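Notes to accompany the following structure.
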Amino acid sequence: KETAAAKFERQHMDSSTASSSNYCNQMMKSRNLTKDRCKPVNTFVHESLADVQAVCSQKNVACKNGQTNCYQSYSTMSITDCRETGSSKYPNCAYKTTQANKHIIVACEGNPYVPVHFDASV
């Protein structure tokens, strides 16, 4: 079905945008991240697809799971962290929205070598 690279774009890319306090509530729903369960934590990156793809050629770092295919951006990037609230109950998933400017760390795979997993922000 959906490729890993497409799944990364669906879950994590929002180049279209200044996020509101309801941003995560709307985006987690519209990107199908609340269909089977409320995904607890999810990050959206507001940079261009080209800039995020270029991270796979930037600073190589260890992934949280111990693999060696993670990469940290040389520059900070505009991102939005979505974190499920305590009062969230499926299927009415509820999220706190936090914008930040941080370096991102993604896992890269394949040919062409593209992001397939959002590992962390630092």
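Numbers in chain A track Swiss-Prot; the residues on display, in order, are 27-43, 46-150.
Technique stated in the header: X-ray crystallography, 1.9 Å.
Note that Cβ sites are derived from N, Cα and C of the backbone, with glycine treated the same way.
As annotated by Swiss-Prot, active site, proton acceptor applies to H38. When Cβ atoms from all protein chains are considered, those within 10 Å of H38 (mutagenesis position) total 20, not counting its own.
Feature annotation from Swiss-Prot assigns active site, proton donor to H145. Around the Cβ of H145 (mutagenesis position), the same chain contributes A30, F34, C91, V134, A135, each under 8 angstroms and 6 or more positions distant in sequence.
According to its DSSP assignment, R111 (substrate binding site) is in a strand. For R111 (substrate binding site), the same-chain residues lying six or more positions away in sequence with a CB closer than 8 A to its CB are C52, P68, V69, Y123, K124, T126. Among the features that Swiss-Prot reports, substrate binding site is placed at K33, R36, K67, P68, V69, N70, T71, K92, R111.
The note that Swiss-Prot attaches to the published mutagenesis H38 to A is: Loss of activity. Secondary structure from DSSP puts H38 (mutagenesis position) in a helix.
Under its mutagenesis entries, Swiss-Prot includes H145 to A with the note: Loss of activity. According to its DSSP assignment, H145 (mutagenesis position) is in a strand.
For the substrate site listed in the record, the two most distant Cα atoms among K33, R36, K67, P68, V69, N70, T71, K92, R111 lie 22 Å apart.
Of the deposited chain, 2 residues are missing between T43 and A46, and the straight-line Cα distance between those two residues is 6 Å. In this structure, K33 (substrate binding site) is part of a helix by DSSP. Within the group of binding-site residues (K33, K67), the Cβ with the highest number of other Cβ atoms inside 10 Å belongs to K67.
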